[PDB]
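Before any comments, here is the structure.
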Amino acid sequence: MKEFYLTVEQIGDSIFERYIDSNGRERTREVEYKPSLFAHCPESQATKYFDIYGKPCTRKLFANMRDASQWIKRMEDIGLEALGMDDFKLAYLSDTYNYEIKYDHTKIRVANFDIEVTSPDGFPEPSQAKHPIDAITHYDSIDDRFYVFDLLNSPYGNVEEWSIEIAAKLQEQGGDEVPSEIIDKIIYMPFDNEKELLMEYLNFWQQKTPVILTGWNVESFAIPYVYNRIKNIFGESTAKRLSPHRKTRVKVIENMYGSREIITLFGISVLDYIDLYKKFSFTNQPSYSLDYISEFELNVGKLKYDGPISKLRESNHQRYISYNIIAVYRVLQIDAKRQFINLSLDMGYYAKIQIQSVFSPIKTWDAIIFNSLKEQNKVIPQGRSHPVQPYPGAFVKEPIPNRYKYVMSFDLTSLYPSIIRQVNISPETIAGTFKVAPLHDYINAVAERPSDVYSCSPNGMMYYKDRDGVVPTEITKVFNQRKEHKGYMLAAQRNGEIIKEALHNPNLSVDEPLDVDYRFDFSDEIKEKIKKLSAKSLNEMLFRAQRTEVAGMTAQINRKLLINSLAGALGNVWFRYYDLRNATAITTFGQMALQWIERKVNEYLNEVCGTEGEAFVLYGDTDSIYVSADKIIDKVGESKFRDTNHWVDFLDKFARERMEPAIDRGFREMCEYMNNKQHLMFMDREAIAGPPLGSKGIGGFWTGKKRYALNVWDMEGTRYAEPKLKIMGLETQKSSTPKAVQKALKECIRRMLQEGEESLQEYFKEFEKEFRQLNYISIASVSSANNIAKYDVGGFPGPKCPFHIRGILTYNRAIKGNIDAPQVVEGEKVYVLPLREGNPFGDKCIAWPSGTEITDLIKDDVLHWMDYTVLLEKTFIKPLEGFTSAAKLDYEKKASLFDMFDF
DNA sequence: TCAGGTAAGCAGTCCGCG
DNA sequence: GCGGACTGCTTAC
Ligand SMILES: Nc1ncnc2c1ncn2[C@H]1C[C@H](O)[C@@H](COP(=O)(O)OP(=O)(O)OP(=O)(O)O)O1
Ligand SMILES: [Ca+2]
Ligand SMILES: [Ca+2]
Ligand SMILES: [Ca+2]
Ligand SMILES: [Ca+2]
Ligand SMILES: [Ca+2]
């Protein structure tokens, strides 16, 4: 097999590389890497190497990396460009793997672990590590085994051995319900003392050295705790045995609360699962506890125990150990669904970077482009300092707040990347400039044609159309991958709706789920076989389909993120190819395109509907338009349709057969105007929206920019079994909105759109009466807690202190002394509740860490003093007032003269 | 060794307001 | 008690 790296590191004048050799063996090597950089030279003659602008460069081969760094400094002091790849390990990887890396994941050691540390005096701070590690579960992906290290003897208690027979039993039978499919995979190892545990753990780590280290919050807890604990007992160089190159970096950041540590383990690639989750999940969660995310992702119940965790080991060591193991397995289960580690490996190896750099699209794209240009023997430019400058982005149309009955939307595919490809925007393809003119003049096709020679953006820039650029070339490759995965995603989605329709008529039989590839639309014969299946097998098939759809989602949305990040990176001062000319060429062209097609769509629909000056496009954001279809429906009559599906088929046909060609004509004209290299503005129908036929629902409404709701029947070719709410921007979509309020506002919205005003009043009435009965956690608001120190005096509110920060400070006073109370972590989310005037807490609100119950010592007072009236008014009524007044609806009955008609 | 982007809504603080 | 000028946070793209 072809070799591939595992990790790369630069230590001195040495590169340290772990790799997989041609026999599939893991090896490590130290290489005295001799790097090259470049300098502009005469011309004039005979070089071979050219910078991206075509200017000749001479190659400087250095005896070591130190010398090449020093030479870089001298060139700066002289005032001359030092060209070439200055991150030498990227250069090393590029030289050593000069071919497309095909990797074998079964040879890459991916380690999942977590530790337990009993602490009788508050959170065990890793930077201190003054309490014993009493449990480690470490899952190795090569062995497919959970290695459990369990401390029996501790200054905080002596316990008996953990029992695997008890662990396996149902919780209802006194066991721990450790999943059956991992019971045979546990290798349990008890210890009579912590030193022997830690020694054995380090020895184990030498034999089975992680390449990818992950887990839940391992970067901020597990890793620094283990490092500092070992350092405190054995000395630092023993703790350095966690690095295979025996090299670590300890970054501090201190006070005032206050002091944490991130340990860098050279020769390892840490990918904390919380960081993967945050970057790649496209959720915003009110909490990032593992219980919370596990529930969300897997529908598993929280790991229940009695008493504080500080006492769990001594009261129920059996459960303590089992939960340590289960928490490790849960991260694996989430990864099985989400596939972020796969994504990371795919991305790292494609780009030729350290795997942990997949977090940085700038590092990722510097490597991709570097590698692309090196193949053509071109020399990359030096990175320069730039001052940060604000610049213009997208256009958002101001909508008339109203109800909108029948709505069709249309969207440009992968817009910013498509603009880069269409215009040919790249650092080395800049042709020149032209005299601009106001954007409005281009939108209305009245401005002078920018050029008849070069490809243009309305920001003033001209690009060559016969050369091709590194950015369009490399962005097209990732884009093409994205659309493939999006196709798998959508097919799995459509196939999912086929199973759901079939679930209306399950057969009374005993059978098996079909063996099919959910990435491809079902064939007629698979569809027939499905009509004969039992519910149990259909439900199994739906779950597999949905998993296929999630997998596709991860693959496609994150490739989308990578290419969109290339367009933004052009506007970041640390990007080697930073250039506001290019960044604004994308955003300004985008602004023109949306408004251009608004005009063209208004022009087309006025023609076909025999009218003039009527506004069909009711709204647009960045690359999308929303078209009122009321008049289209009216021209035929609601009379008249057989059912809901009938008018949806009609709008679908009208969008596909009439509107899309008119749109395509509009954009081809715009491509001609801008004299672009390639037409790539592909605007396809997205959603079909409206009420159920013969109901009183309003179909949709807008309240303002980025705030609307639609009752959607078809979405990108997926015809739903049951209509789905597309809600954007509203409080239902925000993580700061209390759980039960999200749920209540959604049902309020559902009733408005599908059922009508009357139904809405019914529900509101009930929710208002029942509000005070809801659990306090479900009605708490959530907020991130940044910049706490700034506003602390303390421990009282400073000037302009935000509400949520005020509540934290109130919490911090209420939990002085007694240490069973968990502390608020800077940058993390908190629950927030208003308090009634005169409360014993001495302020208008309180806040505590989200995902958790408020400590039992103050919980009773919070519950007694919670201001329900203010809660309901702030979180539910005020938002609902916004929705209903926009939609010309009332959530409770108004006037009226009729009032006096029951006696 | 640290670094995709901008547009834009709403909650809240401070202040003005016989 | 509720507006405008700010900060903070959060979402849509
Ligand atoms: N996370 C982001 N980072 C940077 N730019 C973004 C991001 N999301 C959206 N944009 C910008 C670039 C996009 O091309 C443009 C339109 O957004 P959007 O419609 O969500 O995706 P898209 O048009 O790129 O892909 P799709 O094919 O899924 O429609 O807005
Ligand atoms: Ca734990
Ligand atoms: Ca789009
Ligand atoms: Ca689309
Ligand atoms: Ca059937
Ligand atoms: Ca869009």
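According to its header, the structure was obtained by X-ray crystallography, 2.3 Å.
Cβ coordinates come from backbone N, Cα and C, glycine included.
What Swiss-Prot annotates here:
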type    : residues                                         : note
BINDING : A:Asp411, A:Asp623                               : Mg(2+) 3 binding site
BINDING : A:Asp411, A:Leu412, A:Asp623                     : Mg(2+) 4 binding site
BINDING : A:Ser414, A:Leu415, A:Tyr416, A:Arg482, A:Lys560 : substrate binding site
MUTAGEN : A:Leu415 to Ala or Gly                           : Decreases base selectivity by several hundred fold
MUTAGEN : A:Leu415 to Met                                  : No effect on base selectivity
MUTAGEN : A:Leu561 to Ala                                  : No effect on the ability to recognize damaged DNA. Increase in probability of nucleotide incorporation
MUTAGEN : A:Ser565 to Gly                                  : Increased incorporation efficiency of correct dNMPs; when associated with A-567
MUTAGEN : A:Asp621 to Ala                                  : Drastic decrease in the efficiency of incorporation of dGMP
MUTAGEN : A:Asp714 to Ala                                  : Complete loss of viral replication
Sparsest-packed among the recorded positions, when each Cβ's other Cβ atoms within 10 Å are tallied, from A:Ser414, A:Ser565: A:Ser565
Closest of A:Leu412, A:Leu415, A:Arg482, A:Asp621 to A:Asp714 (mutagenesis position), Cα positions, recorded positions only: A:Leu412
Whole-number Å value of the largest CA-CA distance among A:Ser414, A:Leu415, A:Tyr416, A:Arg482, A:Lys560, listed as substrate-binding: 14
Entries of A:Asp411, A:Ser414, A:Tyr416 (binding-site residues) sitting next to ligand 4, with Cβ under 6 Å as the cut-off: A:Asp411
Cβ packing number for A:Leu412 (Mg(2+) 4 binding site), 10 Å threshold: 23
Distance [Cα-Cα, Å, rounded] between A:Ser565 (mutagenesis position) and A:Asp621 (mutagenesis position): 19
Cβ within 8 Å of the mean position of the Cβ atoms of A:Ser414, A:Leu415, A:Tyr416, A:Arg482, A:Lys560: remaining residues of the chain near substrate: A:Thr413, A:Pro417, A:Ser418, A:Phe479, A:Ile563, A:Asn564
Recorded positions compared (A:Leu415, A:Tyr416, A:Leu561, A:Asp714) - the one with the fewest other Cβ atoms within 10 Å: A:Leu561
Listed recorded positions with Cβ under 6 Å from ligand 6, out of A:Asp411, A:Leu415, A:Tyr416, A:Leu561, A:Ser565: A:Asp411
Most crowded position, judged by CB atoms within 10 A, among A:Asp411, A:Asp621, A:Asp623 as recorded positions: A:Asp623
Near-site residues: Mg(2+) 4, ref A:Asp411, A:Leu412, A:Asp623, CB cutoff 8 A to centroid: A:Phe410, A:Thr413, A:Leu415, A:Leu594, A:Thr622, A:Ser624, A:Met683
Nearest of the recorded positions (A:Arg482, A:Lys560, A:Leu561, A:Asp621) to A:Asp411 (Mg(2+) 3 binding site) - Cα to Cα: A:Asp621
Filtered recorded positions, from A:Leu412, A:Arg482, A:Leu561, A:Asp623, whose Cβ is under 6 Å from an atom of ligand 3: A:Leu412, A:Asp623
